[PDB]
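A short write-up of the structure that comes next.
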Amino acid sequence: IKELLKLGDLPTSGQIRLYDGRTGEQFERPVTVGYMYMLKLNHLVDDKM
Amino acid sequence: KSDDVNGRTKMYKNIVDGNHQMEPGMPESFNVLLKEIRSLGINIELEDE
Amino acid sequence: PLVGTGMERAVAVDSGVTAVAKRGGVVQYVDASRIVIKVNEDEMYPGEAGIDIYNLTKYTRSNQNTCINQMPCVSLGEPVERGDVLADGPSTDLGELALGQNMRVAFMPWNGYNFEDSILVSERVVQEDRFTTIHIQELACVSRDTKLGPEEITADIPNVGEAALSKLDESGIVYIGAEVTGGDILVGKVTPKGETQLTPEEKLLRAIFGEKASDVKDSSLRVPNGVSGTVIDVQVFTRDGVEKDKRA
Amino acid sequence: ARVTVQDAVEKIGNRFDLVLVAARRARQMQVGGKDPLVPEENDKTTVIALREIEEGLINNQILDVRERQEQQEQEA
Amino acid sequence: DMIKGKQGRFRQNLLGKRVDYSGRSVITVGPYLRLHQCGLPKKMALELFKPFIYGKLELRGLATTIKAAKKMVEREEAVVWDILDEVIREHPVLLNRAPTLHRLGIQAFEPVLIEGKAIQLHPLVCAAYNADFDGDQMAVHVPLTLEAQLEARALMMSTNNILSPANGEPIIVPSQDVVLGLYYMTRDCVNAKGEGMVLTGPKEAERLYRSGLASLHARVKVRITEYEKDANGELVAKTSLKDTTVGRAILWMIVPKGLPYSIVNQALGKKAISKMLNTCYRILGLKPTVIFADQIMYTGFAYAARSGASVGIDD
Amino acid sequence: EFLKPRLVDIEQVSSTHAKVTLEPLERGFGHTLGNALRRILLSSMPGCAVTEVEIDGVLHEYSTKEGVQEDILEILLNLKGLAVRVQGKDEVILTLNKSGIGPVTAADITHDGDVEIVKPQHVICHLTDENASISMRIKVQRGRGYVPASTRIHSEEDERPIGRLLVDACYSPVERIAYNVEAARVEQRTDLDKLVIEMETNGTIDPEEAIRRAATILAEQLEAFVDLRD
Amino acid sequence: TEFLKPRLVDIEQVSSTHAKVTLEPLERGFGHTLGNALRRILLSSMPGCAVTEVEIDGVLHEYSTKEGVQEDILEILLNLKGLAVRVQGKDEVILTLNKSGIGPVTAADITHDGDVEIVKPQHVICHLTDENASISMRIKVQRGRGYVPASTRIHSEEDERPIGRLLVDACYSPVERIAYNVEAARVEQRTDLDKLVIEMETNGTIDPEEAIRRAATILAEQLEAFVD
RNA sequence: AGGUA
């Protein structure tokens, strides 16, 4: 995984420091970002009311 | 709000009219219970003091 | 899915939701509803076997009231062979199983909006119209034969607004493709009204206004409140021996 | 809005008959016949009763004595 | 067989004694809400309070009959929305977890109208409900009569139930994210920007932190006025220098007057925060405790977000 | 007391990519200006977007015509990303008309004098039949922010024509904003930094006009702060 | 296009020190934009006057005891940071504090100049006990922008001075505290608006409303060149 | 019946 990240010109640790949107000030220490496969389950709030 | 049909109607009318108080009444479930117990060979009654 | 396990292709192909080419050849015709394949010479039966036609199931109600449609993932002139994915079914792209979506996520607390196991979601997600599902729900209006008189479907409904009449045809059925919301009338069902009991105040009011009780009561199928959407398909089933209507 | 009823509990230590007395006060407040004694912020009778009890204007005794005096002018 | 039932008699108590004027929906976090209030979606609020809407509409005379009010509310015109805000403003509503294990499973909150479809629940209260936001559904009940409204405000209210009925220690305790934020804010390093500085008031500490001239945690001497409940219940203002960290002073800004500074001049875990709330309640009372709990929730969330605490593959 | 930031070289590494520099900025102001401009650009940028589309052959979003390999919903989705600039009119109705096999792209739209297609290669659909013909009326209007077709449909009450299809309009022209404050070294004043704003936009809004509009919005907001009502 | 502007700004204040200003309605996110911008302007860079260098006629160290004074040098230096001084003349000016006798040495004991105005007439600076019962020094008060810690100042100062010039952190900015809270707000049926709550504690050198308005003036003054 | 806590 780290080798493939190096091929992508990305930090080896997999953590990138992110700048907040509200204040425009970066968080102390890097934060883990990445593309995760996320699923929308059949429990939609519209059906639940 | 559960089983007292007369109390439920009176509450709805009171809230629409802008008044907040209730008739304790008797839930219809309990009257069903009384009639169903009487359906057996068992007497059940409501006695005053 | 960016991070798969290799069973995505097998699951997508083996399930019936994917239109798979039974006999290889050259794609002769591509359409959102039809895919016509000119079979190869070495795969046709003796005589004229001709073409292979695949009709794509589109926007059909599943058992969970979710849309299932198949989109063509091939183009004209593409050479295909047996076992190839001609059309990608629901939650499937390029022959891979594609239930959800791959999204950029950051693991960090954010003003407590993601507190227990909660997710915080950017407006870009709804802007990209991703994770936007299509729910095809089913509604049934049955015109029955009651002892008060046979029910009928008609556009003219007593004591209703003209907006309701607007969306129906002369047959009392909403047009295919009309946008409806909760409470709108879809089928103009009416039931032969029986004997009517009137309170003294009702009798006084009918004496005043000159109105009298309607011989037929409204029984039209309204959209249940809380749901919206477009009428994409209308089915009419009239049993044999009963007169057909215009919409059928 | 009344976030806490602890100050009201201080005046009426039972914390249950507090509900009864403030409910009586608020019902006389909503049902016509009685006029407020504390300024409102477009609020219903409940927080009015809480504020009235909190400043000591209304408890069980004041409500009872007031219903007497009103009974005496209406009987006249 | 109709009499004999499980659990208990069916129609009477269970199953199940259904109730009117109730709703149900999925719950989400309410991190901006005050403790005594909860987010209630506009649609559920409208449907729940239809008789109230009719009553107020006929009171101000915008509808001449109940039927006209029904047409107005189903059209959902902007007129009925102000009526709805008025009826919600003071009316408390009961929030209920699907399983009810103890009396904290039902708590009153002031509903706040929100566009959307899920009930926003106060983060501090989810511990009492044993509710995690993973699809849990909660029900809302409307206490109709004035006696019931008052009864909910006095007893059902969350702020009235800050302590567990099984033990005196508070049940509304900062739990996970806010605890992490507090810990990161109070935990001290060995070297950081702005060590050895001398500060007066925690206000200079917050100024230095927000300006980036110092670090959130660094050993600093700060002059702070701690108040002690002494004599007969009178505040004793003692102003002196404490060796602490910037984050600790920033937190001390939040802490209401009357508590010893030693309570925050330490690494704060879950136990530390729970003990600190218990001490605050015992020393000050109810209202300072509720205000301090809400403020500590806000501070913990904010400084957890600013922390950027993340779990990687290397940690 | 202060020196004044001035619009300096605005380079275009790409048609959709713009790097705009602001050199004479006081230290401590770079992050403030950068964050403020980022917020304003992502939030309140006026832009042109498609709102309603009338396709002759179909009656709703969930149908398909002959000779097209993309569902009508897919055509609407592709049109959502269509990049267009209108100058004189706030609302325009473009006509798309093409028959014959081939990829129907954005350049095929009948272009008016006030309407510019900045992404002519943006494919709209594919016609896979010789006699298949597409005729569409695409309504493009001006707006800011994100207005989906579930809010103005409540303000229109089931729009009377059934042949028209409403799409969610993402009027935002800018897709990505970043700002870097770096030490701008210049002879006058020892403490100065420059703000480099790297912007990815759909080409509908020029970076110069973008920055000017963001500054105008920020100044209008600050106007309330300048004069306080007591 | 059509742009929304805040209506009916409300301000509730405590003395000339602690003001809460609520502003609504603000369009999506604008509450955070304005709050963060104002907070950075007020904190990082605001013109003001502050104490920079101090004398101690006794020990010329910044952490040793002072004879005749029941306060060590570090905390008497700290006392001067809280001293709110507004100078209306030349940028750098020297104030001589010379008073004998036991008791609290406060700001009233400092001589008043035509260019320097003492905001707080009673403010604890020192305490004098029996031993020498005399306190004496000269203090630099300088005009500057923002907050300049002493540890940073010596880094930015290569011109050396004889030992006795005790450097102190200067808070030129008049605000001790600035915070903004963004909360949901309602207008008509659109609920995406937000209230901006600016809670700010100032030193009294300037009224909080004046502080906010001049901060916004500085921001817009930075801006105009962008707008045409 | 399956699914959710």
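Since chain F takes its numbers from Swiss-Prot, the residues it shows come out as 7-236.
Cβ from N, Cα, C; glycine included.
Under mutagenesis, Swiss-Prot gives F:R45 to C with this note: In rpoA112; temperature-sensitive, blocks RNA polymerase assembly. Listed in Swiss-Prot is the mutagenesis experiment F:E165 to K, annotated as follows: 5-fold decrease in CRP-class II promoter-dependent transcription. The mutagenesis experiment F:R191 to C is recorded by Swiss-Prot, whose note states: In rpoA101; temperature-sensitive.
The most crowded of the mutagenesis positions listed here (F:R45, F:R191) is F:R45, judged by how many other CB atoms sit within 10 Å of its own CB. Of the recorded residues, F:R45 (mutagenesis position) and F:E165 (mutagenesis position) place their C-alpha atoms 34 Å from one another. When other Cβ atoms within 10 Å of the Cβ of F:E165 (mutagenesis position) are tallied across all protein chains shown, the result is 14. A distance of 59 Å separates the Cα atom of F:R191 (mutagenesis position) from that of F:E165 (mutagenesis position).
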